[PDB]
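**Student:** Okay, handing you the structure first.
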Amino acid sequence: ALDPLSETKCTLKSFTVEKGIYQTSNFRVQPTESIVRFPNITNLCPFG
Amino acid sequence: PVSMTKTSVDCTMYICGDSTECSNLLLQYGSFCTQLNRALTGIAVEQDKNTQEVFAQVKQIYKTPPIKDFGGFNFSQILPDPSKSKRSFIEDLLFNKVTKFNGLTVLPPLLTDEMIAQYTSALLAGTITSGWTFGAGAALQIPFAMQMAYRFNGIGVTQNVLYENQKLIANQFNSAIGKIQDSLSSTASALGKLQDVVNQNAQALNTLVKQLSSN
Amino acid sequence: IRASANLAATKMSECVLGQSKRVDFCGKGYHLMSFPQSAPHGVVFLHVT
Amino acid sequence: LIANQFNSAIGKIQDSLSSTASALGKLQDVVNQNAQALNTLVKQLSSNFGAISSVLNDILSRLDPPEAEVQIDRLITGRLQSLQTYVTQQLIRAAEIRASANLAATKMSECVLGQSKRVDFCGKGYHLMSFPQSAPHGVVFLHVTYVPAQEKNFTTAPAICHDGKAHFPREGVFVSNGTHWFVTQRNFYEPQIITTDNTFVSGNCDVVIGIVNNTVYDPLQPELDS
Amino acid sequence: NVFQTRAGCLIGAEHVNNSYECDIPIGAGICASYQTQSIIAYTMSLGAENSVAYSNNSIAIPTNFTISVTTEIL
Ligand SMILES: *[C@@H]1O[C@H](CO[C@@H]2O[C@@H](C)[C@@H](O)[C@@H](O)[C@@H]2O)[C@@H](O[C@@H]2O[C@H](CO)[C@@H](O[C@@H]3O[C@H](CO[C@H]4O[C@H](CO)[C@@H](O)[C@H](O)[C@@H]4O)[C@@H](O)[C@H](O[C@H]4O[C@H](CO)[C@@H](O)[C@H](O)[C@@H]4O)[C@@H]3O)[C@H](O)[C@H]2NC(C)=O)[C@H](O)[C@H]1NC(C)=O
Ligand SMILES: *[C@@H]1O[C@H](CO)[C@@H](O[C@@H]2O[C@H](CO)[C@@H](O)[C@H](O)[C@H]2NC(C)=O)[C@H](O)[C@H]1NC(C)=O
Ligand SMILES: *[C@@H]1O[C@H](CO)[C@@H](O[C@@H]2O[C@H](CO)[C@@H](O)[C@H](O)[C@H]2NC(C)=O)[C@H](O)[C@H]1NC(C)=O
Ligand SMILES: *[C@@H]1O[C@H](CO)[C@@H](O[C@@H]2O[C@H](CO)[C@@H](O)[C@H](O)[C@H]2NC(C)=O)[C@H](O)[C@H]1NC(C)=O
Ligand SMILES: *[C@@H]1O[C@H](CO)[C@@H](O[C@@H]2O[C@H](CO)[C@@H](O)[C@H](O)[C@H]2NC(C)=O)[C@H](O)[C@H]1NC(C)=O
Ligand SMILES: *[C@@H]1O[C@H](CO)[C@@H](O)[C@H](O)[C@H]1NC(C)=O
Ligand SMILES: *[C@@H]1O[C@H](CO)[C@@H](O)[C@H](O)[C@H]1NC(C)=O
Ligand SMILES: *[C@@H]1O[C@H](CO)[C@@H](O)[C@H](O)[C@H]1NC(C)=O
């Protein structure tokens, strides 16, 4: 994960890479918040 | 058909999209997906090689002169239309008779449709002005009324058949082209073969997507 | 597709860049010439016979 | 000259081959792909496939048959699935070679054993003849082709009138150098005086488009006068 | 130093106005190469354009030839 050259070496399982275009990874935006929602009930459930 | 839609698939996110717990379990299956992702890559490159070999048979991009004095032969429906993508009239009909978040991406082709039309302009440009010679060497301009008289000389028909019938043959060829337009214009069943390639690929991916719903 | 491409590549090689003498290779009849026309994911020929 | 051109032509093949290792990319790809196939095939043996270990002997040492058979089954369906993929890969790849061989078998049939007239079947240019040369897992051809080199513009006309009859070239096309009209073969400028033995008569001037006036020599008249 | 192409957002490459032969394909007719040094991306050439001096009364007939030898591998 050092740099996009290092990625190519890691994917090709080699320390030398030729001319060309290499598909190596997948850009993915990471999540930034956590959203937890449930309908507001205040009734304690009567398992008792 | 010449090329397939250059489909590309991501192994992990198709199978375990946004899941660390699932990607680890996939790793115990070794190099399976690296193989799959490789094979589809091998197809993808070959597609551009296919298009490269079919069209890019000529070294220099030729252009027809403004003079259209082809002894009566009317190409204006197959030569590129300068007033539009520089595509011929008959080309447009062909384009018009033919018709996601799970890692199923499409890579764009190397030679784009505008690019292709330049090749098919040259091959047509060399064919009309130069005959066969532009394939074997330096393109030699030949008067078109001459060139038929070689082609007729090529099927055991004496030259003097052409020139003595130059006017008629021109009309027949000119009229011949027109009926192609009507044939193409009327029915979309003319282009079944190309349509078949897309539909199969659409089904293949369409089937591929639906399998995500199975238990 | 790959085989079809070569056949296409072949056809534009002999039948466009020249005048093929293979009967029923450039359409029914004694071949004269052909013109390619592009198409989505394929090629279309107009064999003049 | 043709001798020297061919000899020198042969020599350049050495240098292109001697210097450029990528001139033989195709064959090298065949080996590399197969080498990749086997290596992947070998490596799968290290995969656990969900089994407690990827070393078959380890399981049998550690587990009694009632349980090990479950783990062993996991490896079996995996590795067997791996051969399935590899064997399948070979078959398609084999057919790809199979078309190549048949195409190769073809090219030696027409192009080597004869003189193909399929343009661009035997390398760029009008084809002459060719030689095969062996190679690892493949063959290499040295197509000898005729490619014209130097051009000159000339003014042409599809026919000429002598006595009002239309004359056409028996083989070749008409040209002029500006003052005199010449017939020449199609792929190498070689003029000759246009005479009755070069041309055949068909129709008359009033139909041909672009016909031009000229003088056609008769070989026989001087013999009669003499 | 960011180039937007139909295939996506290309980072790290200079865009060049000139055309050359394709060295690394990219997509959408864009081909890249390493040239003097940096990585450049450009609209790939289809070759040198060459009009033909067509007319209705002109003929172009070779006066000299070559014999070439082409290596083809299968
Ligand atoms: C089924 O019955 C179980 C028996 O309880 C009786 O029956 C039910 C029906 C109720 O009516 C109940 O009120 C009856 O007493 C029942 O188990 C009981 O569950 C509740 C809730 O979980 C427990 O209450 C908890 O109390 C502790 C207090 O702990 C201190 O006191 C105890 C006394 O024994 C000491 O042992 C401890 O060490 C502590 O010193 C609370 O800490 C705890 O958490 C929260 O509650 C208080 C306010 O109540 C808050 O202030 C705290 O900060 C916490 O936020 C519970 O409140 C009760 O102890 C437990 N009974 C016994 C005997 O342990 C069960 O829940 C019923 N329902 C089921 C099983 O579904
Ligand atoms: C070649 O054919 C095209 C159409 O087949 C001709 O364009 C037509 O020209 C006439 C005028 O004579 C117009 O009335 C039509 O509307 C045109 N049709 C189209 C589709 O543009 C063109 O003139 C012909 N050229 C030659 C040299 O014969
Ligand atoms: C065209 O070619 C002819 C060859 O037939 C040239 O005519 C000859 O020119 C030489 C040079 O002085 C004379 O010695 C010959 O007597 C000419 N032949 C005849 C039959 O007159 C002619 O000069 C060339 N013209 C051009 C413009 O190239
Ligand atoms: C070839 O030469 C003949 C003469 O032998 C030309 O015939 C002349 O044609 C014009 C046009 O109709 C007539 O007005 C003359 O009367 C014709 N000449 C004679 C002597 O009758 C003929 O035109 C020439 N061909 C070309 C293409 O120039
Ligand atoms: C045809 O071209 C060949 C080369 O392609 C010419 O051969 C050369 O001729 C020159 C004379 O000026 C010699 O110095 C060279 O040694 C020749 N080359 C070889 C390889 O032998 C030839 O002269 C040309 N012929 C014509 C008629 O133009
Ligand atoms: C013939 O004339 C055209 C006119 O532009 C020119 O481009 C071409 O080079 C000429 N051919 C030769 C062999 O000089
Ligand atoms: C060639 O076209 C010109 C028009 O520019 C015309 O004057 C001449 O007669 C034509 N010649 C032939 C042989 O078609
Ligand atoms: C190409 O030249 C134009 C000026 O005509 C300029 O606006 C553009 O930025 C240039 N592009 C490159 C890549 O140099």
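Using the numbering of Swiss-Prot, the residues shown for chain E are 641-676, 690-727, in order.
The way this entry was determined, per its header, is electron microscopy, 3.5 Å.
Quick reminder: no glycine exception, Cβ is built from N, Cα and C everywhere.
OK, Swiss-Prot features for this one:
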type	residues	note
MUTAGEN	E:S673 to A	No effect on O-glycosylation by host GALNT1
MUTAGEN	E:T676 to A	Partial loss of O-glycosylation by host GALNT1
VARIANT	E:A653 to V	In strain: 19B/501Y
VARIANT	E:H655 to Y	In strain: Gamma/P.1, 19B/501T, 19B/501Y, Omicron/BA.1, Omicron/BA.2, Omicron/BA.2.12.1, Omicron/BA.2.75, Omicron/BA.4, Omicron/BA.5, Omicron/BQ.1.1, Omicron/XBB.1.5, Omicron/EG.5.1
VARIANT	E:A701 to V	In strain: Beta/B.1.351, Iota/B.1.526
VARIANT	E:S704 to L	In strain: Omicron/BA.2.12.1
VARIANT	E:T716 to I	In strain: Alpha/B.1.1.7
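Help me picture these features in the structure, burial and contacts included.
**Tutor:** The Cβ neighbour count for E:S673 (mutagenesis position), using a 10 Å radius over every protein chain in view, is 17. DSSP gives E:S673 (mutagenesis position) a strand state.
Long-range Cβ proximity for E:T676 (mutagenesis position), meaning a same-chain Cβ under 8 A and a gap of 6 or more residues, is found for E:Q690.
Other Cβ atoms within 10 Å of the Cβ of E:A653 (variant position) number 19 in total over all chains.
Counting every protein chain shown, 15 other Cβ atoms lie within 10 Å of the Cβ of E:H655 (variant position).
Secondary structure at E:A701 (variant position), as computed by DSSP, is coil.
The Cβ neighbour count for E:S704 (variant position), using a 10 Å radius and every protein chain shown, is 14.
Note on E:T716 (variant position): other Cβ atoms within 10 Å of its Cβ, all shown chains, come to 13.
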**Student:** Just to verify a number: CA distance, E:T716 (variant position) to E:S704 (variant position), in angstrom, no decimals.
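**Tutor:** E:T716 (variant position) and E:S704 (variant position) have their Cα atoms 21 Å apart.
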**Student:** Taking just the CA atoms, what is the gap between E:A701 (variant position) and E:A653 (variant position) in Å?
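**Tutor:** If we compare the Cα positions of E:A701 (variant position) and E:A653 (variant position), the gap is 24 Å.
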**Student:** With H, G and I counted as helix, E and B as strand and the rest as coil, say where DSSP puts E:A653 (variant position).
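**Tutor:** The residue in question, E:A653 (variant position), is coil (DSSP, three-state).
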**Student:** What's the CA-CA gap between E:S704 (variant position) and E:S673 (mutagenesis position) in angstrom, rounded?
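**Tutor:** Counting only the Cα atoms, the answer is 28 Å.
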**Student:** So, in DSSP terms, is E:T716 (variant position) helix, strand, or coil?
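**Tutor:** Once the DSSP labels are grouped into three classes, E:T716 (variant position) ends up as strand.
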**Student:** So if the criterion is CB under 8 Å to a CB of chain B, which of the recorded positions E:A653, E:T676, E:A701, E:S704 qualify?
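**Tutor:** Correct list, in sequence order: E:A701, E:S704.
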**Student:** What's the CA-CA gap between E:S673 (mutagenesis position) and E:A653 (variant position) in angstrom, rounded?
**Tutor:** 9
**Student:** Quick one: give me the count of other CB atoms within 10 A of the CB of E:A701 (variant position).
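**Tutor:** Result for E:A701 (variant position): 9 other Cβ atoms within 10 Å.
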